[PDB]
Amino acid sequence: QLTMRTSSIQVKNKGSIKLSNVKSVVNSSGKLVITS
Amino acid sequence: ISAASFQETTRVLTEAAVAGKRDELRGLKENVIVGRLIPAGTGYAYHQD
Amino acid sequence: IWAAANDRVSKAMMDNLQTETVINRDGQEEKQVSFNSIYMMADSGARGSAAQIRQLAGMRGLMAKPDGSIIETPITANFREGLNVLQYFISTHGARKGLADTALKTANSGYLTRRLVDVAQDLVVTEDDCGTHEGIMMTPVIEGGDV
Amino acid sequence: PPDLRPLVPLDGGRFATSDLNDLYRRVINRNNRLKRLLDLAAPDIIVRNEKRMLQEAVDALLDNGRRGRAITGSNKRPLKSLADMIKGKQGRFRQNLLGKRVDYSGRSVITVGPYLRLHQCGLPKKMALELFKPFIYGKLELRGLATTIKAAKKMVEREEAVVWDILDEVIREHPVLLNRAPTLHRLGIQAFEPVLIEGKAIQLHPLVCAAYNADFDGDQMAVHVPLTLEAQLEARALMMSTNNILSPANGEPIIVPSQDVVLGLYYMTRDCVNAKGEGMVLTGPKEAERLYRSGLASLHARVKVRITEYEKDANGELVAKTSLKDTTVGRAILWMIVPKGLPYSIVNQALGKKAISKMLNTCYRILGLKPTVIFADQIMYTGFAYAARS
Amino acid sequence: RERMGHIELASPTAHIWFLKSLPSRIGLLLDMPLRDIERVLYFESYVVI
Amino acid sequence: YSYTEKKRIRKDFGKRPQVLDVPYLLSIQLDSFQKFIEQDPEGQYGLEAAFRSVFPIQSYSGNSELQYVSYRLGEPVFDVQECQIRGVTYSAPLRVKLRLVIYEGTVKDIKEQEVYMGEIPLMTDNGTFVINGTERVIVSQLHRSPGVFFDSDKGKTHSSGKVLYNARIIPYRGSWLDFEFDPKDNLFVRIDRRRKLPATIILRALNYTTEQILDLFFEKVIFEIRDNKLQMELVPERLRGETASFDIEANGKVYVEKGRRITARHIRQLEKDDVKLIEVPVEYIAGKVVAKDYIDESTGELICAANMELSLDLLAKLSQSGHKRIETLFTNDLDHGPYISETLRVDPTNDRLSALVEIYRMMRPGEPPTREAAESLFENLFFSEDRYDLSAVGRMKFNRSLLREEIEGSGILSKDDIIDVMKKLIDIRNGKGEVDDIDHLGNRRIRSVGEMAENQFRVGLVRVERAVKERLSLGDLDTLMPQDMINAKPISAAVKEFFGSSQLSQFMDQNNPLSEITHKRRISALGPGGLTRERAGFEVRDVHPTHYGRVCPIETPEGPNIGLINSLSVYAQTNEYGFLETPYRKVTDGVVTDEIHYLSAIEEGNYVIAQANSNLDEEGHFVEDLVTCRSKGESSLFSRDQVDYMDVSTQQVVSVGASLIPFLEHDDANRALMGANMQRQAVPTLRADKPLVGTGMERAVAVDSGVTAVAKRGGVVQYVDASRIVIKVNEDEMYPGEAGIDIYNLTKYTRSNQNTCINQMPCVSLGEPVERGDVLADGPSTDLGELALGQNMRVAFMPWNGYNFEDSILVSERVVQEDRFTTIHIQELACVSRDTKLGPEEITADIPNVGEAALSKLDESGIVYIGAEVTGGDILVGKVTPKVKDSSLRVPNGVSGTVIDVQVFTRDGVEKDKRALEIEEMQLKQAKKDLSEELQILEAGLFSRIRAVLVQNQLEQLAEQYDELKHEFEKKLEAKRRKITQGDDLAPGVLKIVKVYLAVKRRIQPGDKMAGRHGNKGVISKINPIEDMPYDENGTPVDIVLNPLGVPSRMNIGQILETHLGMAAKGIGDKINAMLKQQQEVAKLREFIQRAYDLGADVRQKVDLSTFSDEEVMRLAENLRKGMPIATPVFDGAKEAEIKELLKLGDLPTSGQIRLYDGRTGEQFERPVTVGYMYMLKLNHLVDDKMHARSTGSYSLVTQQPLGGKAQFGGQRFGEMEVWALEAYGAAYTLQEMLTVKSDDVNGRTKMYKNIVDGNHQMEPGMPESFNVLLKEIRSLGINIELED
RNA sequence: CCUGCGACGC
RNA sequence: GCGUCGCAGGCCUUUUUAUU
DNA sequence: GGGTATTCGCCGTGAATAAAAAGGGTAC
DNA sequence: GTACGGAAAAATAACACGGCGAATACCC
Ligand SMILES: [Mg+2]
């Protein structure tokens, strides 16, 4: 049943994010950049 | 025996001849070749008894 | 725009095939579910799906090429009315591709099944509890669209 | 040994040779030439070529094709050496040891049997007379109708009247192993009970066709006969079709209804807003069946039927309740098929395919294995009965 | 079907299974390449002993 | 309308007019064998090219020469009707006249005589070959055309996605020369897929130096030196695509500064400036590569070699020597790449002799290199006419790819050809060029019977000339004739090897005329020199856009070979070179003309061709502003004043087998493929039944095949019989000398290749006028000149109690009672009586140790009687062998039948028995009657002339002519008797062979495979009685009940349209039968038939009954009382509204659905069901030939296992997957019983049989014999393996 | 060595 | 309930077709 | 001259069964 | 018509992918 021949993200629902394994630094404009 | 019956019989038999291997059955395919009860299902209880 | 036209044709066909009934209860009409044999055989799950009814009543839509691309001129007719020669010669490509894939998949499937059997032929349950503490962590897989 | 490489005779009288005999003859002839040439004290140049030809003959005898070019004789094809009989698809392992040809087996074209049960199948008499020869011989020698085995063989070959009675006696509780040609998983070899039918085709149950993956457009299946008591017990306890109702790959059932049964159960369990006999109070499903078979009420008519459903929410025991339901005529007729432990809310809707699948799942989950086989058989019976009336 | 015979060879011969099947058992034991053993066995070169 | 079509006119729907008739379908093989077998001058195709490419033969300076003059084919001793009943090859003797001369120059004696060199088989007019009594069909081959090709690696190698190009030269006969690239940009060359070499090796082998190599593949940049500032030659096109690292200065004006990109505006400024000399610094010169060498006129030393980088010290060395002009090479990265420079840097060879040594070492590994041997090997690869040869099509495809005007040339290669191939490969690598498709039909040729026969004759002729040269080397002349030098053994051996045992020489399927006409028109990509069915690939199996009108896309077998076995289209033909072509109507700017033009695959892409079904205003213009057309492998909408061609028909795309399916456009391609595959597997029944819903191509299949008796000359039928038809030829077609009649001997009940019965039945009457081309006898599956492959019955689509569950078919009992699906199968049993030691074998009836009950069926000669119903285990031919032992022929178990014909073949020295004398007497009686008919006709004519002259030397002259005619007829009768009693050849050591034929009738039963024409197959599950079938209000039951569940899933809607059209046709037929049953007049019946034929909108049938007589109208009405046949074309079929009008013509409803009542209970069904007529077919997959069962039997010798096959009474195979399924359960005892007792263990199976007979279910495992055979076979290899304990 | 056939002894 | 006499059989490779 | 390290040959692999023919030693 | 069975022409033929081992060419 198988085969043989051959910039931005959008969330689906409302919920809080969880950022793991991230090293950041606060800029002057108020954004959040990634240094990892 | 299970290595020679699957693929590449010549080099497997060559290595078994130059190594002097002693092959206990201990499995299904080896018991299929010699024609006895496999160690699975009722044959497992037969081997236990 | 041809995909949008095919979607509109399929939507109009499914809307025409759902009710298809003007029956009086006592003296006034009332809509109900259709008793058409094609809709009853496609809705109950006996044989056929929605794509078969789309190809039988609505337009067949866009068809691919043997090279992999999609022809810009689709099949605007179905199997009920008369197809021309070009719309049949286009579908012969996909029919031959499916037949060749079905004919050539079976040897690789049998070879993979034979290799998996010969690599997993000597694993028999011999005990009940070895007394271990290792194990994997079961988590639901998330890719980014949905679970 | 010569019996492992024999010289077969032909009709014309000429004895045809094999590959191993030709290679052995070549090796022996070259060795005899080397001995005869070494006896006469030849110079080194000729005996070096003779020893080289003996080395090439030995290498062609052992493994023809490894070094140099494989020698061909009269066919432009490479000859078979001692190593070609061990490896490959035509070797001794994959053609004579891993897969063999067995006795007490047959093959025929399969057909459909609607009247059969889940544990039985239709077997032809001409195949059952051949597959059960020594059982009939032993029963004829036990009953005293034939003292000599030649008399029993002539009685079977003449096909007398008591031979069919003996064949029906030795087949009543002796299972057979039915098997299709592509065996992808373990549900391709199942055990059934033979039913003596007239014809040359095998009658297969419609519910096992999803597990066998076999339709009736020209498919064939092979049969096998167990003989020992252990093989019959393994066929009855492990390989019976009533014991294999869940797939071992994922746990999903394999006795799902096909297109005709779900079409009949979909046509029976439906409703329309105006039909004959709409809006009348009924006292039970028997009055619904009477009104359907009498021609006074349609199959799709919203009525009020007094049902009596059971519930086993207590400690094993079943509790009964009685109320007036707002249902149709066909759902009340299908309610006679549904056993006591199942509720009424699983049948009051339009039965599709996944609805009947989850109905069988709920029946196997609540009741068990033994009523589920009878429930699936009665569902197939009423589906084949009510798909023809539509 | 069980009795065998034998052929007394006037000259010794090398076994093709322990020579041509890679890796060569004679070439690994003598620490020699396969081409030189093929030249020596098939009478194309000399070797000092 | 001829006399055959006027008996029953088929109603022809369709609106498109036919501007081109359907050609002869079997004309391709007939034209190929005619081009091979005819006498043709000027050295063109046939045997003349094979005789001219070999002769004359030269000796090794012996002053002798054997040349060829002319050849002539002999006459066959037997025709096609006698080689099939005798068992010999229908061949012809080849007589070639040679000539041997001798010099001292001048000649002294000329020896000329006729030489016989083998026999070649002739092709039958139907298009078959009789090898050993059976008819064979040589399948056409589809291989790649010879020439040069360029392909792409497409990024598979090197794992980076880098595209690599290659070039290969494929000759018609010779070695391969392939050129390849490198990811490091190095041009390589390989011969016959061996170890690769740089291309500069094969360049230097063709007498090329480094300077000529750099001249041919690179340009020259003149770098002259002035007094100062280092001027250089500048071409402004060379700076495109290159940055400017330095300042370009000329005449004080600044053009491009340092570090500036070159834009096309600066290029236009350089064009407008007209300058060619700028200033360049020293650091730019070191990056260039020198072209040639430089030597000093005073010193005389080699400063720098060729193809090396420049440095400052060597630049100073050229500065001091006084070299004015320096030649370098231009190197870029987009248009001119330095591939040959890196190829020369990789190549360590610098001489022609070293290149020849490397070529000799590559082609001959392990060989001592020699200069003369390498020179002889390199010359005999691509430059010798014997080893290498290109055909005319190969030279055409070679010159067409290199953009050459001429298309003629030699068969060997040259230097400029390889130079142009390498130049084209370099231009393809740079970008100026593109690769071509391998799947294109313009790059694939088609071979036939004549080309392969000419190739095998050329192989035989070169073996013969080798033997002739070896016989002419040893010997003398002036004492022998040129007959002993020519040996007819290799020619006859190659001819018999090609015609007897070949991959393309196979048996013809003789179950249908459609199967024969599709096997003869078969195009196969496999065969010798072709592809392989398991290693083909995905890219070669799909259908190409160039297959329009040339290769049918829906006719290919499903399984291991999908797309490799194609079928030829209807209007498709073959070009002169071997390419496919299809007709196209020429479309001018004023009017669409009717002149056709056969366009090839390459010529199709240049022009634009409109669609096949495009409506016109019946004058020659398009009524639409935009029409859909195709230009280059794609479909698009084009203007009205843009087209160039048009399709000649709407059936030119499908094949012959695919054009017999009505309503093909309403079905899926998979179901149409299954229907076209299953239409050839039908078995003929007792009586043929015409299809009510047809197409119109059935008459072409019935006429073009050799199954019917087509009248050669028109006239009046004189004598009608079931075995012979006599035709009295009219005086308009009679010959002026020896006028006679035509006698057609009908082929009665006999055995075909598929063990079926072929039979011809007459269809004419006494005193009926016939014309030339009309049929006289209807063969198998033929009804009045049409194709009748099956039967049409009343059908219904409804579920019936699960008896049509998946694919099953419910058949009524009236179908079985009428015997409309009963087929006749004929077997063949031979009894070879060979001559051996201890005396010979006899066929005496005195058989020892048998009772007289077995000898009651045998005669005094020992052969069973004709017409005796024998069963399994009866003696047919009584034969004994002296030690006397018994070796008589007996019927095998399971088969039976009736003896219908016995053929006895004996040798010349053995005396014939009474049965052979009776057979020869019957054949002599038939020949006597066939001669006596013309004898009494000529006698009646001569006696009429005697009576004319009567009412005296003229009477004596006519009496002398009468005696001369009697003597001529006596000589013809003696010649026919000598041809009958000429004898038959046999194998050496065989006395006589007796063959017995058994005929049986196999009725229908549950288990047989039934199918239709739309891919709807199934197996019968239950034969229902007539009182249980559903019936209508009139009481007519349904014959076949089908399941409507397969219609939404498998999309084949054409079966429902065929059902409705057959219901309308049966309604018209029942109205005609109801009008004919009651006493009605002729006028009402005539106007009703005219009103039925006039139905339809803008149809082109136009049947007018005003020209028909009353007897013709009555005969047409009696032929139409069973149903009106309807011709529904392939894509020009009837619409649904015409079916509505045809249903309104009868008393049937327009919806096609009627209410039915139950047969078991009697109540009406709740919904109306579709009741109509469907043409059903019975395939060759019956259940009595597939049922097998076995308890015990015979075993083998080496491995003690049961046998395999139904004919040997073998058992089923328990393969590895069944062992894995048993291991997946807990069934260990069942697997041990399957592996040891039921298969291998002899003592175990005997003890198991004795225990089952005694009544004990207990087995002993033991040891399998196959493990002992494996141990003995491994132990024979010098390896010690044994069981320890 | 095993199958099937025909014949004969106690 | 067995044993003796006589007869037939136990194949290999390649190609083609068909089915799953 | 030692330690790598890309290339290039070479061997092993490529699903499962039923029927019907054809050939079983060619040379000097 | 009985008897050595080999190697060189044959107007031979010619698959894609993957893993392992040997000849060989870079890099200090
Ligand atoms: Mg099937």
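Throughout, chain F uses Swiss-Prot numbering, with the displayed residues spanning 3-106, 112-890, 913-980, 1008-1341 in order.
Per deposition record, electron microscopy, 3.0 Å.
Backbone N, Cα and C define each Cβ position, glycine as well.
Listed in Swiss-Prot:
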type: MUTAGEN; residues: F:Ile561 to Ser; note: Resistant to antibiotics salinamide A and B
type: MUTAGEN; residues: F:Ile569 to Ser; note: Resistant to antibiotics salinamide A and B
type: MUTAGEN; residues: F:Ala665 to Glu; note: Resistant to antibiotics salinamide A and B
type: MUTAGEN; residues: F:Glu813 to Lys; note: Disrupts the enzyme's active center
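Known features from Swiss-Prot, placed on the structure.
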residue: F:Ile561; record: mutagenesis position; Cβ contacts under 8 Å, 6 or more apart: F:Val661, F:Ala665, F:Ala676, F:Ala679, F:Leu680, F:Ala683
residue: F:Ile569; record: mutagenesis position; Cβ contacts under 8 Å, 6 or more apart: F:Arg548, F:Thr563
residue: F:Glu813; record: mutagenesis position; Cβ contacts under 8 Å, 6 or more apart: none
Subject >> List of the mutagenesis positions F:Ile561, F:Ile569, F:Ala665, F:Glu813 facing chain D, defined by a Cβ pair under 8 Å >> reply: F:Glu813
Subject >> Cβ atoms near F:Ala665 (mutagenesis position) (within 10 Å, other residues, all chains) >> reply: 25
Original post:
For F:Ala665 (mutagenesis position), which DSSP three-state class applies?
Top reply: helix
